[PDB]
Amino acid sequence: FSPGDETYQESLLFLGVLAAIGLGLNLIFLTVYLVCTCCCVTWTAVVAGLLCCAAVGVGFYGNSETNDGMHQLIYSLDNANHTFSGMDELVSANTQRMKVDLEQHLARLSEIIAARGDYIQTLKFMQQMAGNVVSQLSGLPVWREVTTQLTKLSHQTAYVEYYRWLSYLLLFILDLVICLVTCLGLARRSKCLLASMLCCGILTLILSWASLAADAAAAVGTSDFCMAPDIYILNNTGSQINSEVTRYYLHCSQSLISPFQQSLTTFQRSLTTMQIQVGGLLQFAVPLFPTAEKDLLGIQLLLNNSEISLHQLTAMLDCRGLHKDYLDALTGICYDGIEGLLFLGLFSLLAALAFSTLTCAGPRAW
Ligand SMILES: *[C@@H]1O[C@H](CO)[C@@H](O[C@@H]2O[C@H](CO)[C@@H](O[C@@H]3O[C@H](CO)[C@@H](O)[C@H](O)[C@@H]3O)[C@H](O)[C@H]2NC(C)=O)[C@H](O)[C@H]1NC(C)=O
Ligand SMILES: *[C@@H]1O[C@H](CO)[C@@H](O[C@@H]2O[C@H](CO)[C@@H](O[C@@H]3O[C@H](CO)[C@@H](O)[C@H](O)[C@@H]3O)[C@H](O)[C@H]2NC(C)=O)[C@H](O)[C@H]1NC(C)=O
């Protein structure tokens, strides 16, 4: 989690040091074997080579699987970023255009109707429920902070996946090079280089066991964290957003509550009233100047655009797409990363066994 001292971190560290103790017992087993063989057949080497080839292959499969999983997680985060960015742009544009509409309505009324000054009550009415609409739309949840934190998480996971991809392909390359130099030493007469590469192989064994440790730690941590993630997302993020909206988004396979149809109804009725009053101004604009009629027709098309924007908005608030993105992210984390990372754990175990067998076949050369 966030702090550096708790049971979860201690549990993961205990698993890691248990794997390190496994590495230690492996190395002391190697030491006792070497001292026993210094105190006073091709089948095993062939089996070791086949096992190490199978290990590196299954590890490459696991790394590709986790690469694909992280890639689709980043894709889902990108879709969520796009959706919230579109929501934010739509709401900001609607507010900005509404303010512009208020100011231009004030201008066109002062230009013409100020001479008569009889529909001042109507003008005050439009002003008052326009302000009511502004207040009601101010109640929508702004999505700037979630976009910022999700972009930060996307950057972090991109960096982490790039680092892991590079490091583990380095590990695959090193394993292949060790296999090739083993074959070359088997064929060509053993030079001192076969005595030099023994320490390199031992260090690579140590690295493989450390990989097993970190792999098991990450696997258990991620599995436990995404077993019931909803509580974690509520705790870490649900501070400036009320719990009901978060629970709606995280769990809306059915229409649980959806406590926002009142807002859509009030905007729809406000806009219908706006259409009615605009039509009233048109039908009072017959004896007036054509400039008033042109402005009114422009306002009518403007209201049409506002209505279609509101329809796009209410399409975007519906939790189908966001819930689909969440479910895709959840499955791509657990059901993909866990399995790939476990396959990588089997990689580490099999590679450790393979190095053990090669060291078993080490001293017998000379
Ligand atoms: C979603 O991910 C994209 C990553 O491609 C990021 O979008 C950000 O949105 C801004 C606009 O608000 C974009 O600005 C773009 O960059 C040029 C740079 O000169 C700018 O002048 C233009 O206005 C152009 O639209 C840009 O794609 C990006 N901003 C950055 C990278 O600083 C962002 O991570 C996410 N979008 C959000 C959070 O709105
Ligand atoms: C903004 O949208 C409104 C409606 O959404 C439109 O203004 C006028 O709307 C009425 C009612 O929909 C239209 O009357 C109907 O026209 C159809 C055309 O096929 C006709 O079949 C019906 O019997 C009825 O008469 C009216 O035509 C329409 N005004 C214009 C100029 O088309 C219009 O889409 C937008 N208002 C503008 C551009 O001023």
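For chain A, we keep the numbers from Swiss-Prot: what you see runs 34-73, 89-414, in order.
According to its header, the structure was obtained by electron microscopy, 4.0 Å.
Any Cβ shown, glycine's included, is placed from N, Cα and C.
The following features are taken from Swiss-Prot:
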- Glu113, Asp116: Ca(2+) binding site (BINDING)
- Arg164 to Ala: Significant decrease in hypo-osmotic solution-induced chloride conductance but no effect on cell membrane localization (MUTAGEN)
Between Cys73 and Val89 the deposited chain skips 15 residues, and the Cα-to-Cα distance in Å rounds to 19
Greatest C-beta neighbour count within 10 angstroms, which of the binding-site residues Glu113, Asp116 | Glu113
Sorry to bug you, but what's the C-alpha spacing from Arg164 (mutagenesis position) to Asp116 (Ca(2+) binding site), rounded to the closest Å?
-> 70
Measure from the Cβ of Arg164 (mutagenesis position) and count the other Cβ atoms within 10 Å, all protein chains considered.
-> 9
List the Cα distance (Å, whole number) between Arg164 (mutagenesis position) and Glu113 (Ca(2+) binding site).
-> 75
